[PDB]
Amino acid sequence: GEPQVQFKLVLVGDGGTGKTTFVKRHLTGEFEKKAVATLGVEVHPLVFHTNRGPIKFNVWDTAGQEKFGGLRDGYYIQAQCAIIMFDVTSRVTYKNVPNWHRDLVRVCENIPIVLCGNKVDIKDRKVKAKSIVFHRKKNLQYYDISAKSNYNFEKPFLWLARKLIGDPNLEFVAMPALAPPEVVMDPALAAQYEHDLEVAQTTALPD
Amino acid sequence: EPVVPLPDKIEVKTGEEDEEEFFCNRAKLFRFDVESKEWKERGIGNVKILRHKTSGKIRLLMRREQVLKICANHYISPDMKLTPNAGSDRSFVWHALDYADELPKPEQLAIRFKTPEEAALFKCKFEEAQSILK
Ligand SMILES: Nc1nc2c(ncn2[C@@H]2O[C@H](COP(=O)(O)OP(=O)(O)NP(=O)(O)O)[C@@H](O)[C@H]2O)c(=O)[nH]1
Ligand SMILES: [Mg+2]
């Protein structure tokens, strides 16, 4: 991409916490319901627009299961920031957070790190916000988030943008709506376009 | 060791300053998944119907809340048909060459509103936009 400003962002946390789902939610808008464990690492770009210009996160979506991969200490090299995801429904994933922090910072001294307690949409948190003290140290930050309900879902990125850019008033701004190219469809197969549009109209919308 | 210049503010240019609003309302947008044969969510946020003041072309534009990325961007065509979903008077489906991802991609899209009044207003304005595109 053309934005001159980019960051390497590694995303870590126990398997099943919703890391890949979160990245995807930012990526397409979709909410993947299913659980498919990330194999090792998936690298996905996320561009945001701001009052100071476009910025891009190169997100390294690492798998949290221990078992998939090899050199994750190697994935972490030259990373300029990170998110640690845990699941507020599952305390083990929060208790393991300290190893994620240790493991990241010994490969990268000064990186701004966010802790995210995903899945706050779920009715009974076993790990409340007020039990979150990990951020205490400077260059740390916590947010309750939910990839299901979008709750605080822009915030980890806003905060990191603010940190890495050096502007505490930095704001995400509207993505410019470029003119959509003067290229329409082919009506010869417009005969075909209807039934799949029916398949659509024959399919109830979830909820 | 090199340090770096706090880049300059650029003026926020939305791309809509050459257009006029026909319609503005929050809504939920869905995209039909061809492979799985299921609806997939595309975004929630403000839908707009816009007419260019010079070309007179009218398009549909939609922005996702919080991140403010575009999740729908395509010219409205007279050939388009707004077709409610099931028995729902809160939602409609249509075909479109969408440019949200900055690429002209065919999609079947569903849009759902909070009140049936908002949906009726969306239909009404949509069809009204095509009323000048015949
Ligand atoms: N209820 C609820 N479920 C969620 C939420 N976010 C993610 N999930 C669920 O969490 C499960 C695991 O998602 P995933 O992102 O694959 O987790 P992961 O951390 O990537 N796993 P891995 O590390 O092994 O790749 C999925 O079934 C998804 O539906 C949320 O906000 N609410
Ligand atoms: Mg994953």
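The numbers used for chain A are those of Swiss-Prot, and the residues that appear cover 5-211, in sequence.
Per the header: X-ray crystallography, 3.2 Å.
Placed from the backbone N, Cα and C atoms, the Cβ positions cover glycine too.
Features reported for this protein in Swiss-Prot:
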MUTAGEN   A:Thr24 to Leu  Has low binding affinity for GTP and GDP. Almost completely abolishes interaction with BIRC5
MUTAGEN   A:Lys37 to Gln  Mimics acetylation; enhances the nuclear export of RELA/p65
MUTAGEN   A:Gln69 to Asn  Unable to hydrolyze GTP. Increases binding to BIRC5 and promotes exaggerated spindle formation
MUTAGEN   A:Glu70 to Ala  Strongly decreases the relase of bound GDP
MUTAGEN   A:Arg76 to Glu  Probable loss of interaction with NUTF2. Loss of transport to the nucleus
MUTAGEN   A:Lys134 to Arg  Loss of normal mitotic chromosome segregation and formation of sister chromatid bridges
MUTAGEN   A:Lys134 to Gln  Loss of normal mitotic chromosome segregation and defective mitotic spindle orientation
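Sequence features annotated in Swiss-Prot and their locations in the structure.
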| residue | record | Cβ neighbours (10 Å) |
| --- | --- | --- |
| A:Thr24 | mutagenesis position | 24 |
| A:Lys37 | mutagenesis position | 9 |
| A:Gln69 | mutagenesis position | 14 |
| A:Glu70 | mutagenesis position | 9 |
| A:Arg76 | mutagenesis position | 20 |
| A:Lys134 | mutagenesis position | 6 |
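Among the mutagenesis positions A:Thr24, A:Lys37, A:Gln69, A:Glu70, A:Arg76, A:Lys134, the residues whose Cβ sits under 6 Å from any atom of ligand 2 are A:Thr24. According to DSSP, A:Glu70 (mutagenesis position) is assigned to coil rather than to any helix or strand. On a Cα basis, A:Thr24 (mutagenesis position) lies 26 Å away from A:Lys134 (mutagenesis position).
Only A:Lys37, of the mutagenesis positions A:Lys37, A:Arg76, A:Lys134, place a Cβ under 6 Å from an atom of ligand 1. When the C-alpha distances from A:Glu70 (mutagenesis position) to the mutagenesis positions A:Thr24, A:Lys37, A:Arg76 are tabulated, the minimum falls on A:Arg76.
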